[PDB]
Amino acid sequence: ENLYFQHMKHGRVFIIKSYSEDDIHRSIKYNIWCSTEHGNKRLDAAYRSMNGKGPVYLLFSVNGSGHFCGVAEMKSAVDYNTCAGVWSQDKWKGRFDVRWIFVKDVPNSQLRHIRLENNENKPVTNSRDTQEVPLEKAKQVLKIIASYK
Ligand SMILES: CNc1ncnc2c1ncn2[C@@H]1O[C@H](CO)[C@@H](O)[C@H]1O
């Protein structure tokens, strides 16, 4: 058995959706990310209120890909004023640090039975960018990702 996540009360987990595989590769390479304005604000608020007493995890998936592609931890607050045009499209304003934990493809079939009570009970696999995941469901997703071979 694996009881590691048991007793973790302090943790917040978000879905990250990307239209670009290039941005995923760049994120892995340089340990940085950027979301939408409203996505950034959501993530920044979670990171800042965590106050270092627990992790903010990010579950990454490319739109239309059929799989999640990995997990990173948010590792800084959002800097809203940074170099433009670093990503595939020039829509993004700002940057924050991340540390990647899993770089592995996990099919949606492996995760589609976990549903989110805060998103109308929809499969976690039908989430939008910066959808937050309740902690108990997040623990379930993490364990499946970690154990997928
Ligand atoms: C660098 N960051 C990013 N790169 C590519 N696509 C992103 C992104 N952040 C969000 N998205 C996607 O683009 C949409 C916003 O235009 C979001 O709902 C996501 O699906």
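Heads up, residue numbers simply count up from 1 along the chain you see.
Method of determination (from the header): X-ray crystallography, 2.1 Å.
Backbone N, Cα and C atoms are what each Cβ position is placed from, and that goes for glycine too.
According to Swiss-Prot, the domain 'YTH' annotation covers 11-145.
For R12 (mutagenesis position), the same-chain residues lying six or more positions away in sequence with a CB closer than 8 A to its CB are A46, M50, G54, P55, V56, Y57, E132, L135. Quoting Swiss-Prot on the mutagenesis of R12 to A (Swiss-Prot position 411): Slightly decreased binding to RNAs.
The 10 Å shell around the Cβ of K17 (mutagenesis position) contains 18 further Cβ atoms across the protein chains shown. For the mutagenesis experiment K17 to A (Swiss-Prot position 416), the note given by Swiss-Prot reads: Decreased binding to RNAs.
Positions annotated as RNA binding site by Swiss-Prot: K17, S18, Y19, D23, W33, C34, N63, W87, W92. Residues near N63 (RNA binding site) in space but far in sequence (CB under 8 A, at least 6 apart, same chain), listed by position: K17, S18, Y19. Secondary structure from DSSP puts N63 (RNA binding site) in coil.
In Swiss-Prot, the entry for mutagenesis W33 to A (Swiss-Prot position 432) states: Reduced binding to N6-methyladenosine (m6A)-containing RNAs. Reduced ability to undergo liquid-liquid phase separation. Reduced binding to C5-methylcytosine (m5C)-containing RNAs. The structure shown retains the original residue. Sequence-distant neighbours of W33 (mutagenesis position): residues of the same chain at least 6 apart with a C-beta under 8 Å from its C-beta are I16, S27, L58, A72, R95, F96, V98.
Swiss-Prot documents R42 to A (Swiss-Prot position 441) as a published mutagenesis change and attaches the note Slightly decreased binding to RNAs. Residues within less than 8 Å, Cβ to Cβ, of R42 (mutagenesis position) and separated from it by at least 6 positions along the same chain comprise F14, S35, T130, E132. The secondary structure of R42 (mutagenesis position), as reduced to three states from DSSP, is helical.
Here the residue is the original one, but Swiss-Prot notes a mutagenesis experiment at this spot, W92 to A (Swiss-Prot position 491): Reduced binding to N6-methyladenosine (m6A)-containing RNAs. Around the Cβ of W92 (mutagenesis position), a 10 Å sphere holds 20 further Cβ atoms from the protein chains shown.
Spatially close to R128 (mutagenesis position) yet at least six residues away along the chain are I15, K17, judged by Cβ distances under 8 angstroms. While the structure shown retains the original residue, Swiss-Prot records the mutagenesis experiment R128 to A (Swiss-Prot position 527) with this note: Decreased binding to RNAs.
Of all residue pairs in the RNA-binding list (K17, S18, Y19, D23, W33, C34, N63, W87, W92), the one with the greatest Cα separation is 17 Å apart.
Listed in chain order, the extra residues whose Cβ falls within 8 Å of the Cβ center of the RNA site residues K17, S18, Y19, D23, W33, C34, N63, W87, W92 are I16, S20, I24, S35, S88, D129. Across the domain 'YTH' (11-145), the DSSP tally of helix, strand and coil residues reads 44 helix, 44 strand, 47 coil. Proximity of the recorded positions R12, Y19, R42 to ligand 1, judged by a Cβ distance under 6 angstroms to any of its atoms, singles out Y19 in sequence order.
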